[PDB]
Amino acid sequence: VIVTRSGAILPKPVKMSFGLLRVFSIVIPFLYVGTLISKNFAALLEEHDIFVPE
Amino acid sequence: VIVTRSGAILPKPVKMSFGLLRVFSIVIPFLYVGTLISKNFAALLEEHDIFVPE
Amino acid sequence: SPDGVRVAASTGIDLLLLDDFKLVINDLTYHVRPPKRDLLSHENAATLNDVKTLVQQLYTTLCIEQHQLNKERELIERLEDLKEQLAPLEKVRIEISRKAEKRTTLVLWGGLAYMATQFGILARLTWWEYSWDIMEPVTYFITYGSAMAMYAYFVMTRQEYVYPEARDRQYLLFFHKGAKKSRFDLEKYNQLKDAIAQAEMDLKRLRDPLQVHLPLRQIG
Amino acid sequence: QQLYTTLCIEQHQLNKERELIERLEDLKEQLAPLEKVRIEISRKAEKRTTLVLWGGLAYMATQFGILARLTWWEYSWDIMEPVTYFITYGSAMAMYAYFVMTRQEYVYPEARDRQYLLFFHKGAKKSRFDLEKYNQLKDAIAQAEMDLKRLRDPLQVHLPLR
Amino acid sequence: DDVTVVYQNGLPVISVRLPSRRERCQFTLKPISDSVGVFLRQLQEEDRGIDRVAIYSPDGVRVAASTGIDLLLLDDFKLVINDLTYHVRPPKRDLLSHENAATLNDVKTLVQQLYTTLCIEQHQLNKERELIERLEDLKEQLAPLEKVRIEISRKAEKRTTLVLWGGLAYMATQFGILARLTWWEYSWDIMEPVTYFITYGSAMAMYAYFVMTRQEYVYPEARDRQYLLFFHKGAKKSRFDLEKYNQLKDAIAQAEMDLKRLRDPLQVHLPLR
Amino acid sequence: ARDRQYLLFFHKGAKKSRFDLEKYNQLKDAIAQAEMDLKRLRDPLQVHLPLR
Ligand SMILES: CCCCCCCCCCCCCCCCCC(=O)OC[C@H](COP(=O)([O-])OCC(O)COP(=O)([O-])OC[C@@H](COC(=O)CCCCCCCCCCCCCCCCC)OC(=O)CCCCCCCCCCCCCCCCC)OC(=O)CCCCCCCCCCCCCCCCC
Ligand SMILES: CCCCCCCCCCCCCCCCCC(=O)OC[C@H](COP(=O)([O-])OCC(O)COP(=O)([O-])OC[C@@H](COC(=O)CCCCCCCCCCCCCCCCC)OC(=O)CCCCCCCCCCCCCCCCC)OC(=O)CCCCCCCCCCCCCCCCC
Ligand SMILES: CCCCCCCCCCCCCCCCC[C@@H](O)O[C@H](CO[C@H](O)CCCCCCCCCCCCCCC)COP(=O)(O)OCC[N+](C)(C)C
Ligand SMILES: CCCCCCCCCCCCCCCCC[C@@H](O)O[C@H](CO[C@H](O)CCCCCCCCCCCCCCC)COP(=O)(O)OCC[N+](C)(C)C
Ligand SMILES: CCCCCCCCCCCCCCCCC[C@@H](O)O[C@H](CO[C@H](O)CCCCCCCCCCCCCCC)COP(=O)(O)OCC[N+](C)(C)C
Ligand SMILES: [Ca+2]
Ligand SMILES: [Ca+2]
């Protein structure tokens, strides 16, 4: 809805200050540690001869 | 719902004029330029010896 | 005040006659002594309040139908003045809500154009150049990235990502910059739009005691 | 009309609205100590709700990183595809267990409000806040304002226009 | 010819063909805050090829230049421009202001309200005395029925609880079956189409639920629907009449609503609604 | 979507039969208004009718 019960226009939607930078500063350095965790876990499980595919 | 708080009938819902041809005249040529973008990008990536399917 | 200080202008009269005061006319100072109104009975005054509130209800019905005709014509005159004061601003308001709706249909058609070109990218690259076994995880992470962006929309806007609410939000964000670029005051238009609804809600609250002679309903 | 004058009814009506205005502005006198505590509690409850919102976003990014490393670097997609199906089905099980346990569906702007109310009602008991007196004052002010708005109704003749 | 005016959202406009310019000039008007002389003053501002302008009556007598246009636009009239007399017939309205002269019905409703406000307190107190007895009678008439309705609404709750946890146990056994098949016995190259067709069968069953029950399949509505089905099937095998219980509860609420609607006017001396 | 398809079927049938829908709608609102102000005249609290 874009109006009230009268014809008066609704107020401006409250944007968040630096919203896109606040999302991309919390996605990227957690995606990096999510890469590092899985890399170290795969290497630690491979080195002890438990799961090797090839 | 279909009726008001009394027994009256809600009015006819508005219809976009020639809706399916307006959707299909913007679905088809963007699909075609998507195939063109992907074909030229894969040809460029194969021609510079980066990712060649083998 | 009798110690020498001056009494201010908008001091109530009931506060004034508690103690003495001095009234100064051009050259003369009179020393007024107000009496003490010690007739405060607690008993035989909860029976004076009911008669005093019955006389008010008897006077009200004698003077209520000639009052709600003066108020009716004053409401009609204020309504037809507010409409002529609003009518220059209306043609300016419509031409801001026409650019703000064309910029919203460009977003609504470019979402469909983006989905159709992503379909054409994956359908070209799956059957022609690379196989489906190569191009399956790309589609899966496209799906998971969309399921992550739909949550980032909620984390940034405090509003769930559905289609018409996001369309209305984007429309209002377009309107509140179109109405800022073109030097348009939204506050006077909103107070000229709520005053009309307030003045014509009371006009239909007067339908009861003037058309069918029933007692009118309260505010709320 | 000769009883409306000798009983002094107009000053009685203005005395009545003066009593209503004084009761309204004395109900707002014992509220201003309480909102200084309530604003503090609501602020340090929203500051904890945004923590779990950003934590959920960081968790989804971490799961993206974990499932993106193995399908291309270490293993193949033929190993990690059933794992990433069963993660999806486990999420679909957890969103139903939320409904069985919480008696409401799992959507974002209602889970946020419920979590905010749980944080607020933990903090209001931790700070020994007197919530019931606050709710009684917030009801009584909203009733006294409605009574005052009905007393000075312009379509009635309850008070003289002077 | 200007045989008519045009109505635009409650305001009139006269399309008067001007004398010395061959055009149908529009003229919007405020009916309440304008007179005839204002309209003749601003009609001749347009061309000044006007040597005579006068608004007449249908009978032929002149209309004064101080009567308002709302009093003019009640009936039809004539507008005499300097050679031709345009008969104007505006569209008929119902009412704008409910104002006219005095009537015997007005004084007969005045003594009606003067009779009402002398006896409405001694009638409202005699009605509140009836209400405070009627409410306690209804609330003690209901005391055998609530003891039975609680025992029915506890059986229906303890059955829908088992339906909820049984659905959770089903979607947790399907996980175990599929996770046993894809890793121990068979492989994912066998069990991927069964996974897809189970997902599509669930998406088909959620639409068949909508076709049968005429409502969408969401969780807290599909819980309450099955709860009401358990309640109405359980209250029929216990000889419990809901048509008495429902009319007792709504009658209690109506008496309480009328009590709270009259008791506060006894406090603050305002009208009721 | 079911209710929108129902309204698009009903408003086509009402143009085929020439049903005069707006007289129906204004009568259906007018009898609700006449029952509302009749029910506010038979009030048990307001003494509007004698012998009661
Ligand atoms: C630097 C290092 C590396 C870089 C990494 C990535 C960088 C990418 C950059 C992306 C950023 C976008 C930039 C936009 C910023 C400015 C936006 C703006 O001003 O827009 C004005 C306009 C109105 O502005 P306004 O009135 O001021 O209002 C401001 C906001 O709208 C007010 O909004 P609000 O407050 O109401 O809330 C809305 C909010 C809602 O927030 C969101 O929705 C945020 C969503 C993102 C969250 C994070 C997603 C997680 C993704 C995971 C990443 C995985 C990485 C892969 C790695 C894996 C392996 C390890 O924010 C927005 O919607 C902002 C709009 C931007 C959309 C962002 C979408 C980009 C997604 C990209 C993700 C990553 C890409 C993967 C790359 C893959 C590589 C192969 O805003 C719009 O919404 C309009 C949309 C238009 C968008 C672009 C239009 C393009 C059109 C081109 C022309 C077409 C021509 C046709 C040709 C014809 C041929 C036939
Ligand atoms: C020549 C052709 C002709 C053929 C015709 C022959 C057809 C057979 C005729 C059968 C008719 C017999 C009537 C039976 C009466 C049953 C009444 C009853 O149970 O009393 C309950 C009674 C309550 O009675 P009531 O008061 O009348 O209320 C009942 C309703 O509320 C009623 O009102 P409502 O308004 O709530 O209505 C909602 C309604 C409607 O809502 C629905 O859910 C509709 C479902 C229909 C959708 C159909 C989906 C299509 C699937 C695709 C086909 C796959 C084929 C693949 C072939 C590929 C080859 C190329 O739900 C139900 O009533 C049904 C309950 C659950 C049914 C779920 C069954 C669907 C799955 C069947 C697929 C079979 C897969 C086999 C694969 C085998 C592989 C080796 O007490 C209860 O305990 C309450 C029920 C508790 C909740 C549900 C409990 C589930 C019970 C059995 C489930 C077993 C485990 C689940 C396994 C999942 C499958 C994977
Ligand atoms: C200056 C003026 C600019 C004009 C030109 C602008 C051109 C912009 C081009 C991009 C258009 C904006 C895209 C908006 C639509 C995206 C399409 C998206 O909605 O489709 C989804 C695909 O998702 C996308 O892949 C990810 C996009 C996530 C949206 C992030 C918000 C970005 C838009 C912010 C502006 C809001 C505009 C809203 C327009 C509808 C469907 O996936 P699905 O899962 O099946 O649907 C789930 C059902 N839900 C939505 C009810 C839950
Ligand atoms: C307190 C100190 C700070 C703690 C900081 C650490 C935070 C840890 C992270 C906790 C997570 C809580 C937030 C949950 C975010 C998960 C987002 C969820 O949507 O992801 C889904 C994946 O599911 C998740 O794995 C779990 C599902 C949720 C079940 C657990 C509920 C946890 C709620 C706990 C209360 C907290 C309030 C919730 C905040 C939003 C994938 O999305 P999708 O599949 O497309 O859902 C469809 C969209 N619907 C729901 C609107 C229809
Ligand atoms: C005598 C006492 C009686 C005892 C009877 C015991 C019976 C035990 C078994 C009962 C089975 C009930 C099943 C409950 C539903 C299972 C959970 C369901 O949600 O799984 C879905 C898959 O299941 C299928 O959809 C089947 C459901 C179709 C309807 C089945 C019949 C329901 C009749 C009973 C209704 C009351 C159920 C209680 C609420 C769940 C997953 O869908 P998903 O994609 O992941 O998320 C979609 C989210 N939506 C729904 C909001 C959009
Ligand atoms: Ca898949
Ligand atoms: Ca394969």
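Chain D is numbered as in Swiss-Prot; the shown residues are, in order, 184-345.
We read in the header that electron microscopy, 3.3 Å was used to get this structure.
Quick reminder: no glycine exception, Cβ is built from N, Cα and C everywhere.
Features of the protein shown, as given by Swiss-Prot:
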type	residues	note
MUTAGEN	D:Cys191 to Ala	Does not affect glutathionylation in response to reactive oxygen species
MUTAGEN	D:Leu240 to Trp	Abolished calcium uptake
MUTAGEN	D:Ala241 to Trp	Abolished interaction with EMRE/SMDT1 and calcium uptake
MUTAGEN	D:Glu257 to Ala	According to a report, inhibits calcium uptake. According to a subsequent report, does not affect greatly calcium uptake
MUTAGEN	D:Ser259 to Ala	Does not inhibit calcium uptake. Strongly reduced sensitivity to ruthenium red inhibition
MUTAGEN	D:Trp260 to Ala, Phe or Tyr	Abolished mitochondrial calcium uptake
MUTAGEN	D:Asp261 to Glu	Partially functional; does not completely abolish calcium channel activity. Does not affect interaction with MICU1
BINDING	D:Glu264	Ca(2+) binding site
MUTAGEN	D:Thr267 to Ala	Reduced mitochondrial calcium uptake
MUTAGEN	D:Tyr268 to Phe	Does not affect mitochondrial calcium uptake
MUTAGEN	D:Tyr268 to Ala	Reduced mitochondrial calcium uptake
MUTAGEN	D:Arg286 to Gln	Abolished gating by EMRE/SMDT1, leading to reduced mitochondrial calcium uptake
MUTAGEN	D:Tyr289 to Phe	Mitochondrial calcium uptake in the absence of EMRE/SMDT1
MUTAGEN	D:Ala294 to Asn or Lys	Abolished mitochondrial calcium uptake even in the presence of EMRE/SMDT1
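Here the features listed in Swiss-Prot are placed on the structure.
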residue: D:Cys191; record: mutagenesis position; CB count, 10 Å: 11
residue: D:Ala241; record: mutagenesis position; CB count, 10 Å: 17
residue: D:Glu257; record: mutagenesis position; CB count, 10 Å: 17
residue: D:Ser259; record: mutagenesis position; CB count, 10 Å: 14
residue: D:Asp261; record: mutagenesis position; CB count, 10 Å: 14
residue: D:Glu264; record: Ca(2+) binding site; CB count, 10 Å: 18
residue: D:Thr267; record: mutagenesis position; CB count, 10 Å: 17
residue: D:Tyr268; record: mutagenesis position; CB count, 10 Å: 20
residue: D:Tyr289; record: mutagenesis position; CB count, 10 Å: 14
residue: D:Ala294; record: mutagenesis position; CB count, 10 Å: 17
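Considering only the recorded positions D:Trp260, D:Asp261, D:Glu264, D:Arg286, D:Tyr289, the residue whose Cα is spatially closest to the Cα of D:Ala241 (mutagenesis position) is D:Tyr289. Those mutagenesis positions from the list D:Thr267, D:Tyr268, D:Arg286 that have a Cβ under 8 Å from chain C Cβ atoms: D:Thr267. Its own atom aside, the Cβ of D:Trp260 (mutagenesis position) has 15 Cβ atoms within 10 angstroms in the protein chains shown. Geometry remark: D:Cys191 (mutagenesis position) versus D:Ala294 (mutagenesis position), CA distance 60 Å. Note on proximity: of the mutagenesis positions D:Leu240, D:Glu257, D:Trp260, D:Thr267, D:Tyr268, the one nearest D:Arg286 (mutagenesis position) is D:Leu240, by Cα distance.
Taking the mutagenesis positions D:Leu240, D:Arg286 in turn, the residue surrounded by the fewest other Cβ atoms inside 10 Å of its Cβ turns out to be D:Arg286. In this entry, D:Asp261, D:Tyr268, D:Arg286 stand out among the mutagenesis positions D:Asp261, D:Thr267, D:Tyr268, D:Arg286 as having a C-beta under 8 A from a C-beta of chain E.
Nearest neighbour of D:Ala294 (mutagenesis position) by Cα distance, taken over the mutagenesis positions D:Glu257, D:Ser259, D:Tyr268: D:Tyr268. Screening the recorded positions D:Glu257, D:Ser259, D:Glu264, D:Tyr268, D:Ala294 for a C-beta under 6 A from any atom of ligand 4 leaves D:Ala294. For D:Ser259 (mutagenesis position), the nearest of the mutagenesis positions D:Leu240, D:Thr267, D:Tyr289 in terms of C-alpha separation is D:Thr267. If you compare Cα positions, D:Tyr289 (mutagenesis position) sits closest to D:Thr267 out of the recorded positions D:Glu257, D:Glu264, D:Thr267. Near D:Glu257 (mutagenesis position), with the C-alpha within 10 Å of its C-alpha, lie none of the mutagenesis positions D:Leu240, D:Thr267, D:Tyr268. Chain A comes close to D:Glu257, taken from the recorded positions D:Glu257, D:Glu264, D:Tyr268 by a C-beta to C-beta distance under 8 angstroms.
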